[PDB]
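Here the structure comes first, spelled out in structure tokens, and everything after it is commentary.
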Amino acid sequence: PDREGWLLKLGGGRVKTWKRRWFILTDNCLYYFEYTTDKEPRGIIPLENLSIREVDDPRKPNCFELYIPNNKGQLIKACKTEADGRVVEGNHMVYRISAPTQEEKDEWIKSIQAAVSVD
Ligand SMILES: O=P(O)(O)O[C@H]1[C@H](O)[C@@H](OP(=O)(O)O)[C@H](OP(=O)(O)O)[C@@H](OP(=O)(O)O)[C@H]1O
């Protein structure tokens, strides 16, 4: 793992709520878990063909988003796990994330940008 840490992630549909998740950046893939020691990830996000951009949020600090450039409306390819264990495709067009400090933000971006390239 090149980087791991707690981050708040925005999810839901109509009402979007922030969830604290444990992220693990590892070779072209960004995983996230509910608990720091869980064996199976709550989500896997392949980084190929994605970019990051900082964004401003009204309720949360140090945010940034994973997104598909020039997106005409497609969803980010990713797998997700359901409370019943069933695996399904992610339903995000973008992943908005909140880092605890501005420093953790720049590190995560630098780490992720570098993880999207040489692969
Ligand atoms: O807990 P509640 O309030 O029900 O909201 C859930 C969680 O935020 C999920 O995050 P996590 O999987 O990290 O627990 C998220 O899945 P994503 O991981 O795909 O964001 C769901 O988004 P959608 O199922 O896509 O609407 C959203 O409905």
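Quick note: numbers on chain A are straight from Swiss-Prot, i.e. 260-378, in order.
Recorded method for this deposit: X-ray crystallography, 2.3 Å.
The backbone N, Cα and C atoms fix where each Cβ goes, and this holds for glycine too.
For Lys268 (mutagenesis position), the number of other Cβ atoms no farther than 10 Å from its own Cβ, over all displayed protein chains, is 18. A strand conformation is recorded for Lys268 (mutagenesis position) in the three-state DSSP classification. Where Swiss-Prot documents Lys268 to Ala as a mutagenesis experiment, the accompanying text is: Abolishes phosphatidylinositol 3,4,5-trisphosphate binding.
Reduced to three states, the DSSP call for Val274 (mutagenesis position) is coil. For the mutagenesis experiment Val274 to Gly, the note given by Swiss-Prot reads: Increased phosphatidylinositol 3,4,5-trisphosphate binding.
Annotation for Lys278 (mutagenesis position): same-chain Cβ neighbours under 8 Å, separated by at least 6 residues, are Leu267, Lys268, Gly270. For the mutagenesis result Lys278 to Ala, the note given in Swiss-Prot is Strongly reduces phosphatidylinositol 3,4,5-trisphosphate binding.
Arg280 (mutagenesis position) has a Cβ environment of 22 other Cβ atoms inside 10 Å. When secondary structure is read from DSSP and collapsed to three states, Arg280 (mutagenesis position) falls in the strand class. One entry in Swiss-Prot concerns the mutagenesis experiment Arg280 to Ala. Its note says: Abolishes phosphatidylinositol 3,4,5-trisphosphate binding.
Experimental mutagenesis at this site is recorded by Swiss-Prot as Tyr291 to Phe, annotated: Abolishes phosphatidylinositol 3,4,5-trisphosphate binding. DSSP assigns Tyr291 (mutagenesis position) to a strand segment in the three-state reduction. Sequence-distant contacts of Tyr291 (mutagenesis position), defined as residues of its own chain at least six apart whose C-beta falls under 8 angstroms from its C-beta, comprise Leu266, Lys268, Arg280, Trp281, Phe282, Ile283, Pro300, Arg301, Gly302, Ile304.
Just so you know, the Cβ of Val274 (mutagenesis position) picks up 6 other Cβ atoms within 10 Å once every protein chain is counted.
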